[PDB]
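Reading through the structure tokens given below for one structure.
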Amino acid sequence: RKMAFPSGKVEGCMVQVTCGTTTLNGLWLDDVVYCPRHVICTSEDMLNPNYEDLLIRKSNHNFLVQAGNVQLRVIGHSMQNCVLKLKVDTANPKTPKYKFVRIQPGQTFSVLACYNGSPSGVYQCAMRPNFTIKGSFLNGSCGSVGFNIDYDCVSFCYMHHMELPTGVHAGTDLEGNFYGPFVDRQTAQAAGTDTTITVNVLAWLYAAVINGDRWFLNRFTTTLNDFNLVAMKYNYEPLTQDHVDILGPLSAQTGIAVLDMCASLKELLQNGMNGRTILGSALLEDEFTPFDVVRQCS
Amino acid sequence: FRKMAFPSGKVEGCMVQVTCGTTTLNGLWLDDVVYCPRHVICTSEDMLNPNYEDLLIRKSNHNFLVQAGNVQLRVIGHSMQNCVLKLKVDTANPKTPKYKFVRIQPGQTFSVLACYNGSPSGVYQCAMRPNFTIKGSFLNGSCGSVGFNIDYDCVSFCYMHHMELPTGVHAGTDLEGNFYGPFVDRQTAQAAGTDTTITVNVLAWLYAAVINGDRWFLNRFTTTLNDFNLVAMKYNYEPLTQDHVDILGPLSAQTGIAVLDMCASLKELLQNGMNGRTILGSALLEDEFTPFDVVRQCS
């Protein structure tokens, strides 16, 4: 099952930001509120925004920040890439230990979907190789964040900006740099062709074996290069030696060598699932990392 | 569509640990009471056939170590309600949310905050199966973790974790300590009943498909409810109740597809099996999204 991190440390940081007719979510850490810079645009501005130009024309008073029922006064404002940083008169007393990280494609995070500064739901997402995420985000969700938690330190890695016409989602890191070749302009945008996260599919096949599902195994073995030739053919990402090492502990637990699991994956791509399921899925799942599997399989 | 858990913060602030002897499990601290599974009082020898009343008579307040983090909360009273121990403590939890204790029906979903030694580890959505088990991640140390729904800032607690069956599925109680299903808290051979498909949730998923414009399976037929239930059982689907029909009301109004017409559509899929065609990008029907889950994600 996908499992999210407990969200309380992030819930205490969510606020609402309004400018003009537009209300979205912001993240309140110490005395700064971070939010998507498109909060400043009208529906006409979004068609083609010169963001600086819109920004020079706003004052601190054009921003209304609400934390619960209490208003926070904006004393300053600046822009870092596609993120607005609103300095407020009150530091957040509930600020957790935190870091801003830019995540790698294939890594997972928890998303706290929020509307009007109020948390609604929590779920796991993976950063796709084409730098989109398959999330659940409706009107009003912009500025919701993604994060991982290590002990009590929250590593924020995503802030939500956009939904593409295909229904997938795009956003930035907390420095305001988009994942992927996207821009915060209301013009038609498509992602690059997506590919399957090979190391994650392998981690998930290990989870399946751990949970008793083993129909897909064989004694066929393969070399790493021969596996990658097939992976490339089927639009799977390359598997590196680093990935092989990362699968080590799962390989030890099941007694199935990484390259033997590669050989099983190769057969599944070439001759499909035969109307069978793995872990209840009719598809090969690639949104669990090795770390996500081992955290649940012990 | 994604399985989405509720934000867990309101429950995180209620999790404590409870130790009796060498056994540490999780407890739920609401106001000045901590709730936890009564088997915290058992030794390894007590578990094949525990006499819980006699084991508890032996215990005193001073035998229970309740800790919020590493901070001990003094126990000032203790009692047992069904399979739950209630420990009155000297401090009322300042983080107590508005809450209620509810007993859910099979098919209903809830979020689980899996915890170990009083420390929350992860959160995920669960459906109570018709056989009164849940599937999900509950490792050793998870007993006393709770399941809940949140409505308008009120936390409805519905599940407290107790056991893992030989098959790998999980069983537990409501917060009044009454088990869901035929299970008893003793280490005896216990088996889950045969499971079935949650019909009302499959119907909700079909409404979600229709909302999204995927509606090839809609037909011109209707059925009576009795006729549907008799057929559904031959396919290992649960029979529908009047309450199931009522909870489908909002989706039927939103789509204009009468509940009994959707039932006739589902009856056809079951009999004349979907020959290759998919629904919402899935060749299999989903049964773990409730009518409430669907309204939240579609609207």
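Following Swiss-Prot, chain B residues are numbered 3266-3564, in order.
Quick check of the header: X-ray crystallography, 1.4 Å.
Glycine too: its Cβ is placed from the backbone N, Cα and C atoms.
Look at Swiss-Prot and you will find B:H3304 tagged as active site, for 3CL-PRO activity. Annotated active site, nucleophile per Swiss-Prot: B:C3408, in sequence order. B:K3353 to R appears in Swiss-Prot as a natural variant; the accompanying note says: In strain: Beta/B.1.351. Here Swiss-Prot describes B:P3395 to H as a natural variant; the accompanying note says: In strain: Omicron/BA.1, Omicron/BA.2, Omicron/BA.2.12.1, Omicron/BA.2.75, Omicron/BA.4, Omicron/BA.5, Omicron/BQ.1.1, Omicron/XBB.1.5, Omicron/EG.5.1. Under natural variants, Swiss-Prot gives B:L3468 to V with this note: In strain: Zeta/P.2.
Here the features listed in Swiss-Prot are painted onto the structure.
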residue: B:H3304; record: active site, for 3CL-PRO activity; CB count, 10 Å: 23
residue: B:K3353; record: variant position; CB count, 10 Å: 15
residue: B:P3395; record: variant position; CB count, 10 Å: 21
residue: B:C3408; record: active site, nucleophile; CB count, 10 Å: 25
residue: B:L3468; record: variant position; CB count, 10 Å: 26
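Spatially, by CA atoms, the recorded positions B:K3353, B:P3395, B:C3408 include one closest to the residue listed as 'active site, for 3CL-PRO activity', and that is B:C3408. The shortest Cα-Cα distance from B:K3353 (variant position) to any of the recorded positions (B:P3395, B:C3408, B:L3468) is found for B:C3408. Under the three-state DSSP scheme, B:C3408 (active site, nucleophile) falls in the coil class.
Each residue contributes its Cα atom, and for B:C3408 (active site, nucleophile) and B:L3468 (variant position) these two points are 33 Å apart. Annotated pair B:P3395 (variant position) and B:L3468 (variant position), C-alpha to C-alpha distance, rounded: 16 Å.
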